Amino acid sequence: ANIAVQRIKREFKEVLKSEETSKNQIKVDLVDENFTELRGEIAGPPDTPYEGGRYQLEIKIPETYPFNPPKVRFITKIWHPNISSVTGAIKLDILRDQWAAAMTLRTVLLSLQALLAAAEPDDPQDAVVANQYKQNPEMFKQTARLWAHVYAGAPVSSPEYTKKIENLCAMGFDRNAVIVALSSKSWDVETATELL
Amino acid sequence: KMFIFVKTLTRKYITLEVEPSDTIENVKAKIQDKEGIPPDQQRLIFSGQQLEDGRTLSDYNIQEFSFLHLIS
């Protein structure tokens, strides 16, 4: 608790004030008194499979914060080539390799929304969704819309996938497990149940 | 024109946008709105001193990024 967390307080306030007057997209809540863990929430960008969804994030802040970016992770499950589908890790240049002082919390959440709006499958975190994004973009869009509706509270769903997921849950399986098994195995119901 | 935090007994931190002119009754009304805890059976503690329903935050010298405690 050194005087560079004055900056984390200023940036917390900057996020909270920019939220009301300028938007409603991003949001941050406190977790600890000493300003080292926060709960962020970004809104699904429009004209993407994530539109209509609100995705939550955990942000841990290092003791050197103005330098050496924070550690950000996805709490709610997302289907993105640059976000791990199980761990929630984020492959973003500003989180590992190209962070800079004079970057804000708000800057990071806006950049994460921009990432959700423009992925990069050539520097991927999850290889399966990256391969699906390159080889079958339409099925990827539908699958990420499915994940949005299932986890991030997005409104609408594709019934063709829902019937498959219901038919597999009828076997006495786990909804999240069969979702990842269907999404990873190209939604082949026949080979997804073979994943045991 | 400031933000304050309220620490519950489950150790979560509710963020409230308030003005220094705001009373304690209306700030606990805001707590009720954001959470669902009615003001009846609701006491706020700043530093040892439980806040009174007729006072504002100003005469309690509340400032931005201050931490109140919520009981009952």
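Numbers in chain A come straight from Swiss-Prot, and the residues shown are 2-197, in order.
Method reported for this entry: X-ray crystallography, 3.0 Å.
Every residue gets a Cβ built from N, Cα and C, even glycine.
Taken residue by residue with DSSP, A:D94 (mutagenesis position) is part of a helix. Sequence-distant neighbours of A:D94 (mutagenesis position) (same chain, 6+ apart, CB under 8 A from its CB) do not exist here. What Swiss-Prot says about the mutagenesis result for A:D94 to E is this: Decreased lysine reactivity and impaired formation of free polyubiquitin chains.
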